[PDB]
Amino acid sequence: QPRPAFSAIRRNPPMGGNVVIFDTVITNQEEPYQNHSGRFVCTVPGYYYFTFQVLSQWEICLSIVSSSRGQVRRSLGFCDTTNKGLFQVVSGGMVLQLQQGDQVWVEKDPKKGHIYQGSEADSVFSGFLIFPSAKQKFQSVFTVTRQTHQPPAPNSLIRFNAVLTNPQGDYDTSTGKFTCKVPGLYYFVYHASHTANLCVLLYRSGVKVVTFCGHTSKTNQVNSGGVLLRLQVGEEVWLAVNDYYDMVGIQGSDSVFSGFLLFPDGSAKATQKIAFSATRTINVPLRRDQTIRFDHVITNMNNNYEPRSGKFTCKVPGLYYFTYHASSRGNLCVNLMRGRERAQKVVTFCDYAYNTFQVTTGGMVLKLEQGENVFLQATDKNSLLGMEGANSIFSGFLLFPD
Ligand SMILES: [Mg+2]
C-alpha cells in the first residue's frame, strides 16, 4: 500500500525564483517531495491534501500551484499584509486530484514575497494522499471556495459557491452545507481571508463546535480553523459568521473550506482508526517549557491522546498529521515536540499580535514509533486563549490505516 506523505521546512533555502523551496525535510515517505526544487511529484494518482503555514514579517502572498504534462495550473492564493515587522503566519490548503507525473508547489507573488529567514520560528509545506484513485462512492472529499467580493451577512451561514473538487456532491453549494453520506471520522478545515474582523464558527447538526476569530483593520489576514468529527449518515456540517463577518480578501487572497473522510465506520480494523481533537478551556498562564494541555476532548478514537497531559502517545507506528489552531491576544510561540521521556523540538511556530486578537495555526506530518509522544510546548511568548468564541484546538490523525 502506498504511503505518500511529506513535510518540509525552511532553513537554508536556495535563493531566487518565485517557487518557495522548503529545503529541510522532516518527513518524506516514498520521497515524493524534492527539497532541491520545492516540488512534490505525484506517483500514486488520487486525491491529496496540501497545506502550508509560512512565516512573514511584512507582506506575503502565496499560492499552491500544480502542473499537468508540464502545463502550469494557477489556483487560489493566501496573503498576509500586516506589514509591521512582526511574525505573522499565512496559511492555506486544498484537496487536489492528481495524475501520475503531476507536480505541486508553493509560489510567492514577486511583489509580496517576504518569508522569514532565521532560527526563531519555522515555515512548513505538507501534503499527503487521502484516497488513491482506483471506492469513490465509499469516499468523501471536497474543497469549495467563496468567490464573491461581498461578505456574508452577519450571523449567517457562510455559502461557498464555487467548487474546486466535490466528486460525491457531499458539499451542497446551493445550501452551503455538507451532508454526510458515508458515516465515519472526517477532517474539516478552512482558511478564510479578511480585511476586517472575522469570526468563523463550525456547526455540526445545529450545534456550534469551535469558533476562531481574527481581528484586523484594513490589512489582509487569514483566519484558519479545523476539527476532526465522527459523523453519522445525514448529519450536516457548515461554517457561519457572527457579528464579525468580514470575508473581503485583497486581490490574490481567497477563502477555502475542505473536508474529507479519514475512517469509515464498519470498514477495516478499529485499532488503527486513530484520531483526536481536543480544545483548551483552562486559562491559567503558561510558563516556558510547560506542556500545553488541551483538556476538552471532542474526538479521541482509540484513546491515544491524554487530555490530562496534552500528550499524544503513539500505539500504532505510522505517519500522522498533527495540526493546531490557537487563539491569542498577544505574542505566541509554540514548540511542536516529539520524543519519548525526553522529547525534542521539531519546529517552533510563532505569530505575533499587538493589541489585537488573532488565530494562528501550524501543522506537521510525522513518522512515529510505538511509544513516542507528540505535544505542544509553551515558550516565553505565551499569549494563548481558550474559551467559547475563541477556541484553541490540537488535532492529530493516522495517515493510511488499511
Ligand atoms: Mg498574528
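One-based numbering along the chain as shown.
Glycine is no exception: its Cβ is also placed from the backbone N, Cα and C atoms.
As annotated by Swiss-Prot, Ca(2+) binding site applies to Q88, with the evidence given as experimental evidence. Among the mutagenesis entries in Swiss-Prot is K111 to E (Swiss-Prot position 222), noted as: Decreases binding to IgM and IgG.
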Margin query: Between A134 and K135 the model skips 3 residues. Roughly how many angstrom lie between the two CA atoms, to the nearest whole number?
Written below: 7
Next item on the list: Would you mind checking how many other C-beta atoms are within 10 angstroms of the C-beta on the residue listed as 'Ca(2+) binding site'?
Entry: 28
Note to self: To the nearest Å, how far is the Cα of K111 (mutagenesis position) from the Cα of the residue listed as 'Ca(2+) binding site'?
What the structure shows: 17
Check: What number of additional C-beta atoms lies within 10 angstroms of the C-beta atom of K111 (mutagenesis position)?
Finding: 8
